[PDB]
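Engineer: Once you've had a glance at the structure underneath, I'll fire off some questions.
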Amino acid sequence: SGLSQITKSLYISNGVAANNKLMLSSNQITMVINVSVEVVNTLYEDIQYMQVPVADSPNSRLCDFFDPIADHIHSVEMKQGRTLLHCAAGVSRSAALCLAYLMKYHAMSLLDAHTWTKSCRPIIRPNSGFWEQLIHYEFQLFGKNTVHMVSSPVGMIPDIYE
């Protein structure tokens, strides 16, 4: 239950780490973005909190928060702060917002944003609906895609998953 650092000012974690006061202060976290409906945050002093109430479902419109949250992460960085994006497990919901942010502010293709994030936090795995949303957002940002949904015995998956 630790913090996976993604950039100089962005981290991803599960719900346990997100309420670990020492871990937040030691990593100089100033902004906590809870991407879940169900996780409750303990509100520590001098840390700002907010919540994006989405369930980890392929139907959840996380996409409506791609741009607004990406800009929020960027503003925190501009103000010399650091942001922790977390959900319940730090696997699907927070990971998807992180990918959107990397594409918008680090000029990375969806594929490169995923390779990078996966290297920082091995267990990330957005659900298939979030992948479709990320692919649509990638197309919006670059007019081209580097990840594509394909059929499989388990249903639609990003080609990245084979």
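Shown for chain A, in order and in Swiss-Prot numbering: 18-179.
We read in the header that X-ray crystallography, 2.0 Å was used to get this structure.
Positions of Cβ are set from backbone N, Cα and C atoms, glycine also.
For reference, Swiss-Prot lists these features for the protein:
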ACT_SITE  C104  active site, phosphocysteine intermediate
DOMAIN    19-160  domain 'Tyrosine-protein phosphatase'
MUTAGEN   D73 to A  Abolishes most of in vitro phosphatase activity
MUTAGEN   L102 to V  No effect on in vitro phosphatase activity
MUTAGEN   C104 to S  Abolishes most of in vitro phosphatase activity
MUTAGEN   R110 to K  Abolishes most of in vitro phosphatase activity
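How about a rundown of where these features are and what they're close to?
Structural biologist: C104 (mutagenesis position) carries neither a helix nor a strand DSSP state and counts as coil.
There are 22 other Cβ atoms within 10 Å of the Cβ belonging to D73 (mutagenesis position).
In sequence order, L27, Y28, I29, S30, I50, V52, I86, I90, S111, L114, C115 are the residues of the chain that are 6 or more apart from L102 (mutagenesis position) and have a CB within less than 8 Å of its CB.
Residue density at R110 (mutagenesis position): 28 other Cβ atoms are found within 10 A of its Cβ, drawing on all protein chains shown.
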Engineer: Taking only the Cα atoms, work out how far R110 (mutagenesis position) lies from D73 (mutagenesis position), in Å, as a whole number.
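Structural biologist: Just about 6 Å between their Cα atoms.
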Engineer: Taking only same-chain residues 6+ apart in sequence, whose CB is under 8 Å from that of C104 (mutagenesis position), what do you get?
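Structural biologist: Sequence-distant Cβ neighbours: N31, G32, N51, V52, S53, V56, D73, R110, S111, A112.
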